[PDB]
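Q: My questions all concern the structure below.
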Amino acid sequence: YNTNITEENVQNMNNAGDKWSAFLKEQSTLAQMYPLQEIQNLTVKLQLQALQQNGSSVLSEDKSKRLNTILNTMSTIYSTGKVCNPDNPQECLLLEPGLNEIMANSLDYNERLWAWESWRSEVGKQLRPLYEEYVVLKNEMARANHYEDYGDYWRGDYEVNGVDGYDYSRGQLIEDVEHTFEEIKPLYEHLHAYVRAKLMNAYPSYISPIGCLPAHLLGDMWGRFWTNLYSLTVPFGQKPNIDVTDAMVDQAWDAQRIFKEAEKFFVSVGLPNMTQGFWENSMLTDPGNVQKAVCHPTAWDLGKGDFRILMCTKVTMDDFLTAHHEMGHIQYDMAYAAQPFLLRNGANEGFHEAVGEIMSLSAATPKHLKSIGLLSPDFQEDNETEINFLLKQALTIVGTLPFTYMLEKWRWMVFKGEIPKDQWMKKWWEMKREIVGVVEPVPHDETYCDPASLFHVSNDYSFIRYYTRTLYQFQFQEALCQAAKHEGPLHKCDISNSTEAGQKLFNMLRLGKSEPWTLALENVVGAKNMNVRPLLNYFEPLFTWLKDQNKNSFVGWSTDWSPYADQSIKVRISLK
Amino acid sequence: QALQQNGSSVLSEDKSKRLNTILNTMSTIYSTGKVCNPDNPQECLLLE
Ligand SMILES: *[C@@H]1O[C@H](CO)[C@@H](O[C@@H]2O[C@H](CO)[C@@H](O)[C@H](O)[C@H]2NC(C)=O)[C@H](O)[C@H]1NC(C)=O
Ligand SMILES: *[C@@H]1O[C@H](CO)[C@@H](O[C@@H]2O[C@H](CO)[C@@H](O)[C@H](O)[C@H]2NC(C)=O)[C@H](O)[C@H]1NC(C)=O
Ligand SMILES: *[C@@H]1O[C@H](CO)[C@@H](O[C@@H]2O[C@H](CO)[C@@H](O)[C@H](O)[C@H]2NC(C)=O)[C@H](O)[C@H]1NC(C)=O
Ligand SMILES: *[C@@H]1O[C@H](CO)[C@@H](O[C@@H]2O[C@H](CO)[C@@H](O)[C@H](O)[C@H]2NC(C)=O)[C@H](O)[C@H]1NC(C)=O
Ligand SMILES: *[C@@H]1O[C@H](CO)[C@@H](O)[C@H](O)[C@H]1NC(C)=O
């Protein structure tokens, strides 16, 4: 279907998916009569547990169809929402095209404010009752499955039991998250202060030097990433960053050389060759013909000895990095190729994405570019280029940590009933002021529903995977080239001509889900929990640079200023 | 007589462009107006 869009392909989807789901349900019902606390062999007990879930079928039929209808309605309203200019209501814009481009390119305060306010006011108002009832349905469903709430069901992903002291209680996750965020707060404070100081020049008379930042100036709809502010926060614009886009042009690099170069890099690292069958039954480059196919990169796990990658080639570095990312996914896929079907997966949700990130990062270093030959040896990069690159990386990495933590904390606290239904939005914004340090431009009462505007929230998805993986990557960094005796800066780490790092990686790759992720961490990193020290060590030079640059500044913020307090009027009424 | 009509050009140039813009606006808004059901405000219907 991805290769060929036909109605026959769509009905083949429907039939195959229905058959697979029916087979899974019938197998679960047949195996449910096997008791659990009798098999001491863990590698089969894990399969029994992974096949034992009764899912939403415990819930009533009418309630089940109502829930499915509500989910479909939420997805449809998110996908087809539209707002537009009051001045000329005859032209209207969706969210994915234009509006995202507007918020990622526009420099007008009024335009950004209007778009940010209008999208929420015209989507969240519709979405509010649906979520208010969906949370109740999910809570009932979770309680029907011996869980405290749906948040407990989500947290059960990391839960490990009966492995003689390596167990991890579900409640322990919260403690780890808060302890990690405590050490992250000081660096985020400095970064936020520097960003506010830099934005003071772009939007004068709109930002208080000690207040929080207005929400509609973050470069994104919600602020999940701060990359779009790079042009407005460049430390040294006189010298450009590391760009080699003309290097492949000079050598006339077609859209085939990328994969061969990736294979050569893998061979130099120590990993074996690649399957010719994979080269044949794959989609290295988009045909470009009249047949539509999605250009979104994705690795496939067909099994049986064949894999493939779907991504539209192009002569640019990002394509090289994405190829490395997907190739890492594919390597991890063959890593558990000799495992049962129940074990043909990663240790948890944050394992597949952690491998591709480190793989791309190892090849993204300028040292690798110099070694390849594209970057001539005589050319050199000073400290300012490194600072610019580190700031660019930080604007993507650090920015999402407080946002992700705050979102997950809000969802967890709302799923356990600790927040009264009539006191959701207020509490939400309070966290935004005190965790993230962002203040809304206009007050929002309880009729709105702001987090429901995000795709992950309105589609029943867990957001914690973006947090822990972000840590694991950097932790993997300490396990990646420190064993490979790398002595230079951590941002210059590379593992070419290092077979020990490859062996250490393979030792955990060739495990699948057969062993707990804690066991893999102890096997490679040597710990039994996620650590934040590697991340702090990675950004030490930029941390020192910020500390030097923040002497004439006020690190931190006060959660009382607002862009509307200067023109507001207070009222006081005493009826009695 | 059929060729003698001085036409609407006798008006001032700014007034002429204002009239032309307004007529075009009327035509466009009539051609592209749309209303739809509050029950499902995601699908909306034209006139023709
Ligand atoms: C748990 O049971 C499985 C299922 O038999 C065992 O896995 C097999 O082990 C035998 C030898 O004991 C091998 O010949 C098979 O290749 C293994 N694969 C299968 C069939 O799953 C496993 O050994 C048992 N756990 C123990 C006893 O350590
Ligand atoms: C989910 O699976 C469990 C398996 O135990 C089912 O619970 C059993 O329900 C049957 C009757 O349906 C009883 O005879 C057993 O005593 C129950 N065992 C218990 C309490 O664990 C449960 O009904 C299943 N739900 C559905 C509809 O799939
Ligand atoms: C780091 O970047 C700065 C950019 O100027 C340079 O270091 C400073 O350079 C100016 C003029 O040369 C002088 O103040 C000093 O040589 C440096 N300032 C210090 C040490 O405080 C240099 O290009 C790079 N390397 C170092 C060690 O600063
Ligand atoms: C270690 O591995 C690298 C990875 O490429 C190899 O570098 C080769 O040899 C020289 C540089 O040393 C280059 O001109 C070749 O193009 C590289 N090709 C090969 C054979 O991979 C080499 O094996 C070692 N060199 C180092 C230390 O980088
Ligand atoms: C397989 O790898 C070996 C060792 O790097 C190499 O000599 C050989 O040319 C490779 N063959 C393929 C299929 O690339």
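Quick note: numbers on chain A are straight from Swiss-Prot, i.e. 50-625, in order.
The header says electron microscopy, 3.3 Å.
Using the three backbone atoms N, Cα and C, a Cβ is placed for every residue, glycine included.
Found this in Swiss-Prot, in case it helps:
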MUTAGEN   A:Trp69 to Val  Increases slightly the interaction with RBD domain of SARS-CoV-2 spike protein
MUTAGEN   A:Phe72 to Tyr  Increases slightly the interaction with RBD domain of SARS-CoV-2 spike protein
BINDING   A:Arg169, A:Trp477, A:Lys481  chloride binding site
MUTAGEN   A:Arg192 to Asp  No effect on interaction with SARS-CoV spike glycoprotein
MUTAGEN   A:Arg273 to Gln  Complete loss of enzyme activity. Does not affect amino acid transport activity of SLC6A19
BINDING   A:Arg273, A:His345, A:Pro346, A:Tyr515  substrate binding site
MUTAGEN   A:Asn330 to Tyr  Increases slightly the interaction with RBD domain of SARS-CoV-2 spike protein. In sACE2.v2.2; increases interaction with RBD domain of SARS-CoV-2 spike protein; when associated with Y-27 and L-386
MUTAGEN   A:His345 to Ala  Complete loss of enzyme activity
MUTAGEN   A:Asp355 to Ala  Strongly inhibits interaction with SARS-CoV spike glycoprotein
BINDING   A:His374, A:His378, A:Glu402  Zn(2+) binding site
MUTAGEN   A:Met383 to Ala  Slightly inhibits interaction with SARS-CoV spike glycoprotein
MUTAGEN   A:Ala386 to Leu  Increases slightly the interaction with RBD domain of SARS-CoV-2 spike protein. In sACE2.v2.2; increases interaction with RBD domain of SARS-CoV-2 spike protein; when associated with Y-27 and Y-330
MUTAGEN   A:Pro389 to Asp  Increases very slightly the interaction with RBD domain of SARS-CoV-2 spike protein
MUTAGEN   A:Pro389 to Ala  Slightly inhibits interaction with SARS-CoV spike glycoprotein
MUTAGEN   A:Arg393 to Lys  Increases very slightly the interaction with RBD domain of SARS-CoV-2 spike protein
MUTAGEN   A:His505 to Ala  Complete loss of enzyme activity
ACT_SITE  A:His505  active site, proton donor
Q: As a test of the contact definition, list every same-chain residue at least 6 positions from A:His505 (mutagenesis position) whose Cβ is closer than 8 Å to its Cβ.
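A: The answer is A:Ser511, A:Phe512.
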Q: For A:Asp355 (mutagenesis position), name the DSSP secondary structure in the helix/strand/coil scheme.
A: strand
Q: So which recorded positions are near A:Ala386 (mutagenesis position), with CA atoms within 10 Å, out of A:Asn330, A:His345, A:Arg393, A:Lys481?
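A: Those near A:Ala386 (mutagenesis position) - Cα within 10 Å - are A:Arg393, in sequence order.
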Q: Could you tell me which three-state DSSP class A:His505 (mutagenesis position) falls into?
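A: The residue in question, A:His505 (mutagenesis position), is coil (DSSP, three-state).
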Q: Tell me which of the binding-site residues A:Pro346, A:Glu402, A:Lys481 ends up closest to A:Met383 (mutagenesis position) in space, Cα to Cα.
A: A:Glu402
Q: Just how spread out is the substrate site if you go by the largest Cα to Cα distance in Å among A:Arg273, A:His345, A:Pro346, A:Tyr515?
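A: Pairwise Cα check on A:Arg273, A:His345, A:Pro346, A:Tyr515 gives a maximum of 21 Å.
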Q: What are the non-local neighbours of A:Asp355 (mutagenesis position), defined as same-chain residues 6+ apart in sequence with CB under 8 A from its CB?
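A: Listed in sequence order, they are A:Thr324, A:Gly326, A:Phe327, A:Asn330.
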Q: Around the C-beta of A:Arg192 (mutagenesis position), how many further C-beta atoms are within 10 angstroms, looking at every protein chain?
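A: Step by step: centre on the Cβ of A:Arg192 (mutagenesis position), count other Cβ atoms within 10 Å, giving 15.
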Q: Around the Cβ of A:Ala386 (mutagenesis position), how many other Cβ atoms lie within 10 Å? Please give the count over every shown protein chain.
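A: Result for A:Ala386 (mutagenesis position): 14 other Cβ atoms within 10 Å.
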Q: Tell me which of the recorded positions A:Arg192, A:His374, A:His378 ends up closest to A:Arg169 (chloride binding site) in space, Cα to Cα.
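A: Minimum Cα distance from A:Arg169 (chloride binding site) across A:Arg192, A:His374, A:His378 lands on A:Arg192.
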Q: Determine the C-alpha span of the chloride site listed in the record, that is the greatest distance between any two of A:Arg169, A:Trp477, A:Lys481, in Å to the nearest whole number.
A: 16
Q: Determine which residues of the same chain, besides A:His374, A:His378, A:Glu402, have their CB within 8 A of the center of the CB atoms at the recorded Zn(2+) site, and list them by sequence.
A: A:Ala348, A:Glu375, A:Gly377, A:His401, A:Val404, A:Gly405, A:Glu406, A:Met408
Q: Far apart in sequence but close in space: which same-chain residues, 6 or more away, have a Cβ under 8 Å from A:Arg273 (mutagenesis position)?
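A: Result: A:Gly448, A:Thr449, A:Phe452, A:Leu503.
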Q: Report the nearest neighbour of A:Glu402 (Zn(2+) binding site) in space among the recorded positions A:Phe72, A:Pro346, A:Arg393, A:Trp477, comparing Cα positions.
A: A:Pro346
Q: Note the Cβ centroid of A:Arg169, A:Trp477, A:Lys481, the recorded chloride site, then list each other residue of that chain whose Cβ lies within 8 Å of it, in sequence.
A: A:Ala264, A:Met474, A:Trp478, A:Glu489, A:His493, A:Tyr497, A:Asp499, A:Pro500
